[PDB]
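**Student:** Got a structure here, written out as structure tokens. Questions coming.
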Amino acid sequence: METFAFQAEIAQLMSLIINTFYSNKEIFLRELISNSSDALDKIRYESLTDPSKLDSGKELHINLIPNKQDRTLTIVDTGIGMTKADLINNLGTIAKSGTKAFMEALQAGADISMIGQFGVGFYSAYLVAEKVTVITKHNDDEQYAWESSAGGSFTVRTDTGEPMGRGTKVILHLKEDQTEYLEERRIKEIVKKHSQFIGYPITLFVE
Ligand SMILES: O=C(N[C@@H]1c2ccccc2-c2c(-c3cnc4ccccc4c3)cccc21)c1c(Br)cnc2[nH]cnc12
């Protein structure tokens with residue numbers, strides 16, 4: 001397990017999201033399902049030139065898994081996945097410019113709900129989660145676990161868990177006052193309103 005520091009602005013945005021009074025928190029799901037669809041679009045497109053890219057799994061789907069006992073909501077996809085370089089360096093480059101523009105826009109009057117237009121919709125997870133664990137597997141790298149409770153740092157380690165084949169698991173360890181996102185009725189209602197036309201099957205698991 002390696003520990004990394006976020007740059008001042010990104011830690012400032014994460015703190016903005018984790019704190020700040022904003023009631024419309026449900027938009028986090030739309031954002032993560034959108035990141036999942038983007039990842040599925042990427043692997044599917046890559047496979048068009050190289051079909052061996054789907055040897056790691058052919059099914060292209062999104063699963064939404066609530067767990068009342070662990071107080072978690074997992075968003076699972078079988079997309080492109082992320083390499084160690086992505087988790088540490090490349091996505092850090094994306095998160096830097098995107099944070100700058102979103103912070104500029106927020107000051108100018110833009111809403112927290114517009115986060116996805118700046119390519120940092122992933123951080124909207126912190127509207128409902130006190131900790132986010134990302135389990136991911138790209139064809140070109142090993143299975144990794146990324147994790148942050150915000151607070152200015154994140155960790156990356158090789159993941160010893162169940163092999164995923166290919167894709168991403170975004171585990172949301174929800175805040176104690178955000179357990180409504182564990183209810184079937186609530187998740188269904190959010191999926192219909194914001195994510196009804198995603199081009200991949202979304203299965204809402206139950207308990
Ligand atoms: O959205 C995706 N990734 C996320 C994303 C988007 C934009 C900017 C950063 C990140 C990020 C970081 C991160 C965040 N901040 C950082 C800041 C500094 C350094 C490294 C950092 C790393 C860590 C884990 C996951 C993601 C994503 C991808 Br792609 C592929 N398949 C998926 N399926 C579902 N989601 C995804």
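Count begins at 1; order follows the chain as displayed.
This entry, so its header tells us, was determined using X-ray crystallography, 2.0 Å.
Using the three backbone atoms N, Cα and C, a Cβ is placed for every residue, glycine included.
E31 to A (Swiss-Prot position 47) appears in Swiss-Prot as a published mutagenesis result, with the remark: Strong ATP-binding. Strong interaction with HSF1, HIF1A, ERBB2, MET, KEAP1 and RHOBTB2. No effect on interaction with TSC1. Swiss-Prot gives this note for the published mutagenesis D77 to A (Swiss-Prot position 93): Impaired ATP-binding. Strong interaction with HIF1A, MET, KEAP1 and RHOBTB2. Loss of interaction with HSF1 and ERBB2. Los of interaction with TSC1. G81 to D (Swiss-Prot position 97) appears in Swiss-Prot as a published mutagenesis result, with the remark: Abolishes ATPase activity.
Tell me what's around each of these sites.
**Tutor:** All protein chains included, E31 (mutagenesis position) registers 22 other Cβ atoms within 10 Å of its own Cβ.
Taken residue by residue with DSSP, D77 (mutagenesis position) is part of a strand. Here the Cβ of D77 (mutagenesis position) has 28 other Cβ atoms within 10 Å, regardless of which shown protein chain they belong to.
Every protein chain shown contributes to the tally, and the Cβ of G81 (mutagenesis position) ends up with 25 other Cβ atoms within 10 Å.
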**Student:** Through the lens of DSSP with three states only, how would you label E31 (mutagenesis position)?
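**Tutor:** In the DSSP reduction, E31 (mutagenesis position) maps to helix.
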**Student:** Between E31 (mutagenesis position) and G81 (mutagenesis position), what C-alpha distance do you get in Å?
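**Tutor:** Cα of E31 (mutagenesis position) to Cα of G81 (mutagenesis position) measures 17 Å after rounding.
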